[PDB]
Amino acid sequence: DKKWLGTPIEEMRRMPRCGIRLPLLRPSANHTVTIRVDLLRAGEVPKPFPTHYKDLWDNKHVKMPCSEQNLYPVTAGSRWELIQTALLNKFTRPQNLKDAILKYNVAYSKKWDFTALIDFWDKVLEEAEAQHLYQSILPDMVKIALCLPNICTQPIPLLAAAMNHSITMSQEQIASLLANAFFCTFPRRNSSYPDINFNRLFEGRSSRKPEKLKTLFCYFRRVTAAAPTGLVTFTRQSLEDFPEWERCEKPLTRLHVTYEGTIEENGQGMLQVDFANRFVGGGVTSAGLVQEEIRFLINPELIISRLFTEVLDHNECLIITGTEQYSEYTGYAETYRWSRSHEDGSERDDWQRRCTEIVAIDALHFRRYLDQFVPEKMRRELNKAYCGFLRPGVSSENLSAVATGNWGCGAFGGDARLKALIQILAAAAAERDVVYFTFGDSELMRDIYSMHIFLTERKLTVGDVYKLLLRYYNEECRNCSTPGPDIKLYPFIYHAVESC
Ligand SMILES: Cn1c2c(c(=S)n(C)c1=O)N[C@H](SCCN1CCOCC1)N2
């Protein structure tokens, strides 16, 4: 019968109910704000700040395609003018769009294949849908792209390694930027930053790509038909000091665990985990289609993090507040399908951000299964998850539950039961409750619940549990001569505590 165990999800903290009173929104040395805060009003499109376009072309800011420094060989010409001339042409066939995009990407005319785009337009879409694409949706996308200098007036700093910095920008500004990424307009982006131009979406034979395309066009149709009115914050967070895990005296927090539901639907208002690549977004603009890529497609405002977010080091994460859901889907990887348009019902905070908080924390890839039991590797994951969960200067009463699942399992070779306990410990250290979705695995739900209530009823601390993990490594893994150990982790823990 039972679909969930533990503390009722109803009893877990959610935004906006649990939220702090936000301080007044204002630009500072660690907070770039690209709109007029004095004109920010519910239901109104934000006004860019500053009024006129200002340009920075350097190694600390986004290089905007509309910069006067974006040049091409003719003598130097303005590539932004070239871009306008190429994209301001009628499209009636997919070749026309390929040819347009290549005019200002000439070096790539033999490298970039547009097969997935051609197949999408010709062999996937209905003729009426193809007609709406080229008569309406693509021209509306060109227009919002070419409007970039009036929209995105303020230089956008890169979220570089080791920076603790926030960018708050309008959903409209994002739309402009992402329309540019679709048309592959971002200069010098074709090494420690993810891809942002969408050229790899158009390439290859793949049945994923039509579905990706449908998801993104669903977004593009919405935001070019009627401007979104809210804001989005992107915060790179980088911690210097990490807990001494073996000395940590904090108790475990509450747990709800279920084999039904999703982070995104059932974890509304909670800190939602993105099972990230260290290049945020992973394969979203290319071949990937699992948990991160899906989330970046149905909430495409996440994709713009790729424009400005340097690859995550071990002590870093990216926290994104206010992205909106535009699509629903079914399946994943080979069975992923775009279903329909989604009307996001989320409330907005006092900064006009959707009450949706997503954190990108990248797990390690374990080519050898036992490697993740090595203390250094356990600590690495604990500290990554901890950095992703901690909100310095906020009381625990005001922190939502963490909504997560089988982080780093799948292609990355994580043990689900180890990673569950890791996330439980990190959450406990950050003084947050845990809502854990096992994604159909009822046995995993029962196991995580059983271990959690076992440790809770015996009042073991974070440190107590971590020490038991070290004992597991020292007795069962270290001098282990086979691919897996003699005894599994949870049984080992039960026997070791029940032995005391
Ligand atoms: C929406 N969603 C969701 C997943 C999870 S685990 N949860 C909790 C969730 O809410 N996986 C996916 S697709 C990739 C499947 N692999 C399953 C094993 O783990 C790694 C990844 N989508």
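Shown for chain A, in order and in Swiss-Prot numbering: 450-523, 531-646, 654-963.
Cβ coordinates are placed from backbone N, Cα and C, and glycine is handled just like the others.
Summarising the annotation, Swiss-Prot assigns active site to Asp737, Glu755, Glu756 and lists experimental evidence as the type of evidence. What Swiss-Prot records for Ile726, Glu727, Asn740, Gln754, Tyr795, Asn869, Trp870, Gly871, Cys872, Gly873, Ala874 is substrate binding site. Quoted from Swiss-Prot, the note attached to the mutagenesis of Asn740 to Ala states: Reduced poly(ADP-ribose) glycohydrolase activity. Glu755 to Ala appears in Swiss-Prot as a published mutagenesis result, with the remark: Abolished poly(ADP-ribose) glycohydrolase activity. Under its mutagenesis entries, Swiss-Prot includes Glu756 to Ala with the note: Abolished poly(ADP-ribose) glycohydrolase activity. In Swiss-Prot, a mutagenesis experiment is listed as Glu756 to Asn, annotated with the note Reduces hydrolase activity. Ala874 to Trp appears in Swiss-Prot as a published mutagenesis result, with the remark: Reduced poly(ADP-ribose) glycohydrolase activity. Quoting Swiss-Prot on the mutagenesis of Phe875 to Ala: Abolished poly(ADP-ribose) glycohydrolase activity.
Under 6 Å, Cβ to nearest atom of ligand 1: this is the test, and of the recorded positions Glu756, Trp870, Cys872, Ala874 it is passed by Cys872. Once the 7 residues left out of the deposited model between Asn646 and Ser654 are set aside, the two flanking Cα atoms are found 9 Å apart. Here the deposited model leaves out 7 residues, and the two residues on either side, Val523 and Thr531, have Cα atoms 5 Å apart. The secondary structure of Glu756 (mutagenesis position), as reduced to three states from DSSP, is helical. Comparing CA positions across the recorded positions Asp737, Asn740, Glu755, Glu756, the one lying closest to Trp870 (substrate binding site) turns out to be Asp737.
When the recorded positions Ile726, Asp737, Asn740, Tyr795, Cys872 are screened for a Cα within 10 A of the Cα of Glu755 (mutagenesis position), the ones that qualify are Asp737, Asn740.
Between the recorded positions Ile726, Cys872, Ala874, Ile726 has the most other Cβ atoms inside 10 Å of its own Cβ, all protein chains included.
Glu756 (mutagenesis position) has its Cα within 10 Å of the Cα of these recorded positions: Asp737, taken from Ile726, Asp737, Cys872, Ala874, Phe875.
Binding-site extent for substrate: residues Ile726, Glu727, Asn740, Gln754, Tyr795, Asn869, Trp870, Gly871, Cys872, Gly873, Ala874, maximum pairwise Cα distance 21 Å (rounded to the nearest whole number). The distance from the Cα of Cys872 (substrate binding site) to the Cα of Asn740 (mutagenesis position) comes to 13 Å. Using a 10 Å Cβ-Cβ cutoff, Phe875 (mutagenesis position) registers 19 neighbours. In this structure, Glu755 is the one among the recorded positions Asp737, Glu755, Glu756 with the smallest number of other Cβ atoms inside 10 Å of its Cβ.
For the binding-site residues given as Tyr795, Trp870, the lowest number of other CB atoms within 10 Å of the residue's CB is seen at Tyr795.
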